[PDB]
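Heads up: the structure comes next, in structure tokens.
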Amino acid sequence: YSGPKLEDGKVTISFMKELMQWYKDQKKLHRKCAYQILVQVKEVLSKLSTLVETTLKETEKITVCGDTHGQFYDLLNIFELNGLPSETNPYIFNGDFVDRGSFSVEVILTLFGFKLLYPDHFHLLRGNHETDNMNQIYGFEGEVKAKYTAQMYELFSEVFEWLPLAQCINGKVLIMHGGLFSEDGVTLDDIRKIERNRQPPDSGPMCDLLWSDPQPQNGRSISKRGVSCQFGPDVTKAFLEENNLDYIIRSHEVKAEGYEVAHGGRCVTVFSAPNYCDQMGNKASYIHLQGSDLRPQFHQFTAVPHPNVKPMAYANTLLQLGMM
Ligand SMILES: [Mn+2]
Ligand SMILES: [Mn+2]
């Protein structure tokens, strides 16, 4: 009731514009309204398939963004550079909305708000940082406990469990946060059937979708992250052949340029958090795909000013007082 207010218990574009300005000005969304957004978006997400399947007509486009990591001011910049989301300007945010960045609450509630507003044109896919083990140390849990209470965090966690794991555009481009699989023979049929409402297992398809990285050399390698695998071009090739796909778009890896094209064009990385952690000095990018041409078109962007709040401000003391 203090700050932005839902209209008859629903998100509206006026609410969303009010919310973005409220957040821009470093104000807090009332707990009752945050709660409502969370319960309503949980219901929406929990009805979706683990694999979202989207059809883009010849005249339509969609924007694909990678990690945002609580960089809310850079999120708003994406919308200034590329237009707000709507039925004619659809978006996919490819995981890792929270952690590291000190405005994670603002990014996620804005993202859930636009999911409730344009549920068929605003897509959210889970990342590895939409999980408990990462949130407990990399800032999101601490931020939510600081801005709300421990119990709100437990609700965010449960909502994240219902985020779909991948999205397929026109049966030709498959989008997931992390990547492909530690074993051969995984299909789109398998992905659709993943029981995703949980924390990811230590290994297996759900873990890979959120954790794997591409490597340049053929075959697989132990992951640099201690979970899932690195997968080479022949792994990517095999998977696309068996699933009649053209290529994959994934995120999960910081790139100095905000993107990378790997595996002879078959594995595209997109990363949407510029000057990551206020220190990487990287550019970010977003991609456009069109129904008449599903080749990715890259759009690079640089960081913009934000309030004087250091990254990892709500994180593990070990990470918090260890950079800047
Ligand atoms: Mn990630
Ligand atoms: Mn990330």
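Chain A is numbered as in Swiss-Prot, which gives 176-499 for the residues shown.
Determined via X-ray crystallography, 1.6 Å.
Any Cβ shown, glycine's included, is placed from N, Cα and C.
The following features are taken from Swiss-Prot:
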type	residues	note
BINDING	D242, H244, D271	Mn(2+) 1 binding site
BINDING	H244, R275, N303, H304, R400, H427	substrate binding site
BINDING	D271, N303, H352, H427	Mn(2+) 2 binding site
MUTAGEN	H304 to Q	Catalytically inactive; no effect on interaction with CRY2 but increases the stability of the interaction with CSNK1E. No effect on RAF1 phosphorylation
ACT_SITE	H304	active site, proton donor/acceptor
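Structural mapping of features recorded in Swiss-Prot.
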{"residue": "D242", "record": "Mn(2+) 1 binding site", "Cβ neighbours (10 Å)": "29"}
{"residue": "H244", "record": "Mn(2+) 1 binding site", "Cβ neighbours (10 Å)": "29"}
{"residue": "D271", "record": "Mn(2+) 1 binding site", "Cβ neighbours (10 Å)": "29"}
{"residue": "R275", "record": "substrate binding site", "Cβ neighbours (10 Å)": "24"}
{"residue": "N303", "record": "substrate binding site", "Cβ neighbours (10 Å)": "23"}
{"residue": "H304", "record": "mutagenesis position", "Cβ neighbours (10 Å)": "25"}
{"residue": "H352", "record": "Mn(2+) 2 binding site", "Cβ neighbours (10 Å)": "26"}
{"residue": "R400", "record": "substrate binding site", "Cβ neighbours (10 Å)": "14"}
{"residue": "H427", "record": "substrate binding site", "Cβ neighbours (10 Å)": "25"}
Could you state the whole-number distance in Å separating the C-alpha atoms of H304 (mutagenesis position) and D271 (Mn(2+) 1 binding site)?
-> 5
What binding-site residues in the list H244, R275, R400 lie within 10 angstroms of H352 (Mn(2+) 2 binding site), counting C-alpha atoms?
-> none
Pairwise Cα distance for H427 (substrate binding site)/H244 (Mn(2+) 1 binding site) [Å, integer] = 11
Go through the binding-site residues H244, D271, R275, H427 and pull out the ones with a Cβ less than 6 angstroms from some atom of ligand 1.
-> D271, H427
Give me the Cα-Cα distance between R400 (substrate binding site) and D271 (Mn(2+) 1 binding site), rounded to a whole Å.
-> 16
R275 (substrate binding site) in three-state DSSP notation = coil
Among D242, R275, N303, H352, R400, the binding-site residues in the record, which have a C-beta under 6 A from ligand 2?
-> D242
DSSP on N303 (substrate binding site), three-state: which is it?
-> coil
As a whole number of Å, the Cα atom of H244 (Mn(2+) 1 binding site) is distant from the Cα atom of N303 (substrate binding site) by 11
Same-chain, non-site residues whose Cβ lies within 8 A of the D242, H244, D271 Cβ center for Mn(2+) 1 are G241, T243, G245, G270, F272, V273, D274, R275, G276, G302, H304, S426, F446, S447, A448
